[PDB]
Amino acid sequence: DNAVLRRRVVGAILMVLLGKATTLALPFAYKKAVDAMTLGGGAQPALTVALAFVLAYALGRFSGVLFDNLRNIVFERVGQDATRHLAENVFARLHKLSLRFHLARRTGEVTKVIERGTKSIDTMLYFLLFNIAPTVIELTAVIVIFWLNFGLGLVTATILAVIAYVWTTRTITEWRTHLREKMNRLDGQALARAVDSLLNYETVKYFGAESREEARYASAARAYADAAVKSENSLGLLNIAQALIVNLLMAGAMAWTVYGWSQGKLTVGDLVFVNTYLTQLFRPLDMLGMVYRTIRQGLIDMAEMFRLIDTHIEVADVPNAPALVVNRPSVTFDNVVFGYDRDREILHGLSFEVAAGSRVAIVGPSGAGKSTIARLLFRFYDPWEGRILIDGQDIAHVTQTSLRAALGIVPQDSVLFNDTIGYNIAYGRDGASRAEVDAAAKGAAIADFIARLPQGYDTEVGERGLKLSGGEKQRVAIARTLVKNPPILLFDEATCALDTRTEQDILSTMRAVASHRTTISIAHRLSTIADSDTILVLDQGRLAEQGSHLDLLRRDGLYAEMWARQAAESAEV
Amino acid sequence: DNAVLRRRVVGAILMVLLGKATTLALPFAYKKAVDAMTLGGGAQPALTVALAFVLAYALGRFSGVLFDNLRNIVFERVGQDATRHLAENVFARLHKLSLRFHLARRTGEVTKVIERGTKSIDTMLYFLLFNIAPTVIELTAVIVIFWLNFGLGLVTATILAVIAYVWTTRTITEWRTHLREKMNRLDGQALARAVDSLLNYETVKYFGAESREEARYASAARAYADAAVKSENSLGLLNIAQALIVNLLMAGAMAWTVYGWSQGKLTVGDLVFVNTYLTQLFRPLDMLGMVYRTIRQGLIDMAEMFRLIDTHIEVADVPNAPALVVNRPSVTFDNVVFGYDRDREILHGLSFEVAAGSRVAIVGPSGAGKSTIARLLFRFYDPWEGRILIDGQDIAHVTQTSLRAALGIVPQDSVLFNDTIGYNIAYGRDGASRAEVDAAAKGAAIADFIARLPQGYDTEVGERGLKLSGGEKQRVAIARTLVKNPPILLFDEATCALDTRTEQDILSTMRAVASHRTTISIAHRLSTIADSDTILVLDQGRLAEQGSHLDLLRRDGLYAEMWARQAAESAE
Ligand SMILES: Nc1ncnc2c1ncn2[C@@H]1O[C@H](COP(=O)(O)OP(=O)(O)OP(=O)(O)O)[C@@H](O)[C@H]1O
Ligand SMILES: Nc1ncnc2c1ncn2[C@@H]1O[C@H](COP(=O)(O)OP(=O)(O)OP(=O)(O)O)[C@@H](O)[C@H]1O
């Protein structure tokens, strides 16, 4: 499909084909030895035979290694391009996976699987292109030559020996696959435990549990080491068996050649021809058994890695899915029944209406499942029963991209890229201008703060934005979501980490930006949302109350009681 | 350390010597062939030489492969144990590093460096132990036997050839180290970018920026691919140069021997002997080249890892540091000046007293440095000026372990292990019993909730505990700190994501058991902490006000102002 890559692969194949010329170099030494022993010296060609033998041998070895390295240097571009394309596809498809995977994944084992599969595919492609075909050509050439100069019984013996070789290799590989899989699993578990400890370094320091993490990693490492010892011992046993088979076959061949006659067909040269061809045959078959085991391992690793990527995507677009068109940002929950796992149901027929352009609050006790409303509105999961509508359009029947582009959310636990503040803020919109970033930072009340910083927008935030304060991180999230500027805006506990001045500023910003935008604010402090158009009270995953602040307060229900418990702080300390 | 591996390693060395014996066994079989050319054949006496040829050659090759695999099978345990010990030490020292490193690290590149070093130490140890010594033995044996059997010229030529080989290898390695380092840096950067995107999957989905992350990772990957192509091309050039040198040396060695006489310069069998020795001499040098370059690369990589593992730990114990003795859990900040970076200072002479057993709140605007008080109280950093005292004892002069064991913290951003709820709760104390876990879950108001769960304590929380609710996660952190049961307890905005009922229940359950325990609560909502014994107001890193809620409200200071802004009723 690529003319450059085609040409490169053709050149590489020519390079391996030159291996056949290298194999043809040995019969030159055969002929020279035959001449030297048939004339016994005293003739003219002896000086010629010596010079030709030394020159041909040295140049043949040098040309073999030179062609191997030229093949490597010419194929390195194609190999690295294949690795890059595989890595890009794996990354892209890894970002397409469902949220349940990322929420319950273990970084160490998935990283081990990804790297092992990528390296196995690289090695497998390399060996498939550069080992399979030349070894077949060499086997056919050996068969033909052995048929012309060794008869038929010897070629049948060699075929029976390679058949026994294949049978023993298959049996030992079937025995060793279990140990290999156990080793890989233990390695993955060890790396996952180590990565989890590194992610919880702060917790370990808080609880002084360095020794416990070290001990658990040491236990995992000892398990992996024992499994690896077992696997490599089985590999050594396989190699010893294969070498025994090949060496006894070679011994039989040499025995037949010498037993034919003390002088043989040719006194000097027959032994040398046989030994050279048998070296050129034992060197590749001893590695060919390993190459069969390597193809097996690469197949099981491709099957392993591919069994993880693109295998379980919870949310997928329906065929010919149209794009979402939001003319009126209205939200409808129609008898939505949903639970994260079928073991525990979270939402039991939740139904409500959020009018277009209104500011609606969602309150309730902990565990009520408001973040469930936020995640289902974003189509991270699909509800068991009922449906979600935006402008009267089913969320499940519209493309994910348009739906998620019509929604902006300031989540409860926000994560920032390991980059500058300006990058994180401009991440809200592709190619955001500095004027939009400045306007959003003014709206998110970090303008003066960024001005007081030495690097300004170029201030580093570190990994996950932990080099900033909580309020600064929350304001950065608000700023990026304002950069996005979607028609529907969902604040999941936005004003938790904010001080009083920032709290009032962000609240006024939310009230001012609610002009033609629907606003859904999940808050634990009722006073911050008492001015909302409607307040939805959740309890155990059900809509207990709905209405204005005065309406829910007059009903003397759950919202009123909650408002009488929070207001107890100011009335009487 | 006693005979654990000694016998085993001795066996490995024995195997290596047996390999030399095999290498010495082959020329003898050739010597017999020389005899077969001096006796002119025979009816029966030729058969002996034939049988000797077949037996010696076949058994020599089979025994070589068998001894190699036996050496591997006996040394695999030692190799895996060495790799395991190095990995354990690397992990331990990685946990010993300062918090400034972990806060500003990049996971992908550090993980890549660690894994590269882990594989490199194994490969390097194998090649060093099984190539360096046998190649030296073979070179010395070839030198002595040759010197005995040809004179001086060819040994002078061989030593000059090895000197030129070493010089060319050194030059090409010095030229290729730059490309290798650039390739490694690009690989680390690409992996770091990919890991950051995987950590921010949720942000990417929130803003639909999959294409941008894919494009940036593709750019990093193509850069790494170009660097790797250059490095491997230079490697191929080095290999062809080395092979040319060795093959020309072999060719010259054969040419000198043949020029003496057609059958033999000194002895007739010396030419076949020489060519066999040249094969047995090229077999180890083809490994010696890659072993030289691999030892160089492994040393420079492990030094690079250790130059990142041996980075200076900001917080270290003073020599002969005593243990902390907390009889009255009081906290004192004495003119503490500290900033994270010298370009921006955070705390400017902060001084305050938190009495033993009192309930103290820490409030103020953003940037006032309350999380700095929490991080410095735990000695994550050391202050520029001033000091911190616990029960009148300097934090800087006590062991880190006792200090951190005397303090429990529910941080603002809590992280949970990717494990069950019971594991996370019992993590508060080493070997926590089930009764203690139950008592803490009851105190943290998650007992009944866990009872309502299908798996109960065995419910998975996922990575960082994101499979739980915010309030559930905060209460799990509270449960861990209650399991630890320290005399000083610091809540950095702990009860924000809790509803009022659960918050009040937990706080009252604490207050009942809050006897002789210091409580330090950092809160942004003042009304939740108006019942504290004392309230410390911070501004620009200084203690502006201190006192009760009624006192600070009557004083009409900063606390009153902050309390009058939240009290603004926006309800219609
Ligand atoms: N990925 C998940 N897997 C399993 N259960 C989940 C997952 N996400 C949420 N839940 C469950 O759904 C319920 C709702 O929790 P959620 O994260 O919605 O917090 P909330 O109740 O909305 O508010 P708060 O943070 O105050 O508790 C909880 O019981 C929680 O255990
Ligand atoms: N790890 C860090 N590295 C560098 N600078 C930091 C770090 N953490 C915070 N800062 C900066 O220094 C100031 C120190 O305040 P810190 O975040 O420690 O607590 P705080 O000011 O009480 O937070 P809040 O904003 O919740 O009041 C912060 O406002 C922030 O600008």
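Quick note: numbers on chain B are straight from Swiss-Prot, i.e. 31-602, in order.
Looks like X-ray crystallography, 3.4 Å, at least that's what the header says.
Every residue, even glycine, has its Cβ placed from backbone N, Cα and C.
Listed in Swiss-Prot for this protein:
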{"type": "BINDING", "residues": "B:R206, B:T207, B:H208, B:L209, B:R210, B:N269, B:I270, B:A271, B:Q272, B:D316, B:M317, B:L318, B:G319", "note": "glutathione binding site"}
{"type": "BINDING", "residues": "B:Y370, B:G394, B:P395, B:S396, B:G397, B:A398, B:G399, B:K400, B:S401, B:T402, B:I403, B:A404, B:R405", "note": "ATP binding site"}
{"type": "DOMAIN", "residues": "B:39-327", "note": "domain 'ABC transmembrane type-1'"}
{"type": "MUTAGEN", "residues": "B:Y195 to F", "note": "Strongly increases basal rate of ATP hydrolysis"}
{"type": "MUTAGEN", "residues": "B:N269 to A", "note": "Increases basal rate of ATP hydrolysis and abolishes stimulation of ATP hydrolysis by glutathione"}
{"type": "MUTAGEN", "residues": "B:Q272 to A", "note": "Abolishes glutathione-dependent ATP hydrolysis"}
{"type": "MUTAGEN", "residues": "B:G319 to L", "note": "Abolishes glutathione-dependent ATP hydrolysis"}
{"type": "MUTAGEN", "residues": "B:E523 to Q", "note": "Abolishes transporter activity"}
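Location within the structure of each feature annotated in Swiss-Prot.
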| residue | record | DSSP class |
| --- | --- | --- |
| B:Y195 | mutagenesis position | helix |
| B:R210 | glutathione binding site | helix |
| B:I270 | glutathione binding site | helix |
| B:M317 | glutathione binding site | helix |
| B:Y370 | ATP binding site | coil |
| B:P395 | ATP binding site | coil |
| B:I403 | ATP binding site | helix |
B:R206, B:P395, B:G397: the binding-site residues whose Cβ falls under 8 Å from a chain A Cβ: B:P395, B:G397
Please tell me which one of the recorded positions listed here (B:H208, B:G319, B:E523) sits closest to B:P395 (ATP binding site), measuring Cα to Cα? B:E523
Recorded positions compared (B:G319, B:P395, B:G397, B:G399) - highest count of Cβ atoms within 10 Å: B:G399
At a 10 Å cut-off from the C-beta of B:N269 (mutagenesis position), count the other C-beta atoms across all protein chains. 21
Using a 10 Å cut-off on CB atoms, tell me which of the recorded positions B:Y195, B:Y370 is the least crowded. B:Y370
Which listed residue (B:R206, B:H208) has most other Cβ within 10 Å, given these are binding-site residues: B:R206
Just the number: how many Å between the Cα atoms of B:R206 (glutathione binding site) and B:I403 (ATP binding site)? 50
CB neighbours within 10 A of B:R405 (ATP binding site), counting all protein chains shown, number 18
Just checking: which of the recorded positions B:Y195, B:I270, B:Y370 have a C-beta under 6 Å from ligand 2? B:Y370
Whole number in angstrom, please: the longest C-alpha to C-alpha distance across B:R206, B:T207, B:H208, B:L209, B:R210, B:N269, B:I270, B:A271, B:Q272, B:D316, B:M317, B:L318, B:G319 for glutathione. 24
Fewest-neighbour residue among binding-site residues, criterion Cβ within 10 Å, set B:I270, B:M317, B:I403: B:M317
Check: min Cα-Cα distance from B:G399 (ATP binding site) over recorded positions B:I270, B:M317, B:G319, B:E523 goes to B:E523
Count the other Cβ atoms sitting within 10 Å of the Cβ of B:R210 (glutathione binding site), across every protein chain shown. 21
Largest separation between Cα atoms (Å) of residues that the record links to ATP, namely B:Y370, B:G394, B:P395, B:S396, B:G397, B:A398, B:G399, B:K400, B:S401, B:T402, B:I403, B:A404, B:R405: 19
Measuring Cα to Cα, tell me the gap between B:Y195 (mutagenesis position) and B:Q272 (mutagenesis position) in whole angstrom. 7
